[PDB]
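The structure appears below as structure tokens.
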Amino acid sequence: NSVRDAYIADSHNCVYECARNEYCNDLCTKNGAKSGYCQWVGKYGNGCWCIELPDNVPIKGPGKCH
């Protein structure tokens, strides 16, 4: 799909940890998403969650952070 809700990730399949929701909204929106927030608990633990992130930007998927 063109866009998806998920943990934004780097090129190493690593989530971006967070301490503030604002950090995540900024990170997500500057990468094309509608909004974002900090997940202190979730499928992969602490990390930024983005809403409608374009598919040219990585998301956390099954596998290790390398």
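Count begins at 1; order follows the chain as displayed.
Recorded method for this deposit: X-ray crystallography, 1.5 Å.
Each Cβ is built from the backbone N, Cα and C atoms, and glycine gets one as well.
Experimental mutagenesis at this site is recorded by Swiss-Prot as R4 to A (Swiss-Prot position 21), annotated: 2.4-fold decrease in toxicity to mice, 15.2-fold decrease in activity on Nav1.5/SCN5A, and 43.3-fold decrease in activity on insect sodium channels. Cβ-based neighbour count (10 Å, all protein chains) for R4 (mutagenesis position) stands at 14. Secondary structure at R4 (mutagenesis position), as computed by DSSP, is strand.
On its own chain, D5 (mutagenesis position) has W49, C50, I51, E52, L53 as residues at least 6 apart in sequence with a Cβ closer than 8 Å to its own Cβ. For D5 to A (Swiss-Prot position 22), Swiss-Prot lists a mutagenesis experiment annotated as follows: 1.3-fold decrease in toxicity to mice, 16.8-fold decrease in activity on Nav1.5/SCN5A, and 7.5-fold decrease in activity on insect sodium channels.
Here the residue is the original one, but Swiss-Prot notes a mutagenesis experiment at this spot, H12 to Y (Swiss-Prot position 29): 2.2-fold decrease in toxicity to mice, 6.8-fold increase in activity on Nav1.5/SCN5A, and 1.8-fold decrease in activity on insect sodium channels. Counting every protein chain shown, the Cβ of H12 (mutagenesis position) has 9 other Cβ atoms within 10 Å.
For the mutagenesis result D55 to A (Swiss-Prot position 72), the note given in Swiss-Prot is 0.6-fold decrease in toxicity to mice, and 0.2-fold decrease in the binding affinity for insect sodium channels. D55 (mutagenesis position) falls outside any helix or strand according to DSSP and counts as coil.
According to Swiss-Prot, the mutagenesis experiment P62 to G (Swiss-Prot position 79) carries the following note: 1.7-fold decrease in toxicity to mice, 1.3-fold increase in activity on Nav1.5/SCN5A, and 1.7-fold increase in activity on insect sodium channels. DSSP assigns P62 (mutagenesis position) to coil in the three-state reduction, placing it in neither a helix nor a strand. A simple way to gauge crowding: the CB of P62 (mutagenesis position) has 6 other CB atoms within 10 angstroms, across all the protein chains here.
For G63 (mutagenesis position), other Cβ atoms within 10 Å of its Cβ number 7. One mutagenesis experiment catalogued in Swiss-Prot, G63 to A (Swiss-Prot position 80), is accompanied by this note: 35-fold decrease in toxicity to mice, loss of activity on Nav1.5/SCN5A, and 7.8-fold decrease in activity on insect sodium channels.
One mutagenesis experiment catalogued in Swiss-Prot, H66 to A (Swiss-Prot position 83), is accompanied by this note: 3.8-fold decrease in toxicity to mice, and 180-fold decrease in the binding affinity for insect sodium channels.
For the recorded site, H12 (mutagenesis position), the DSSP three-state label reads coil.
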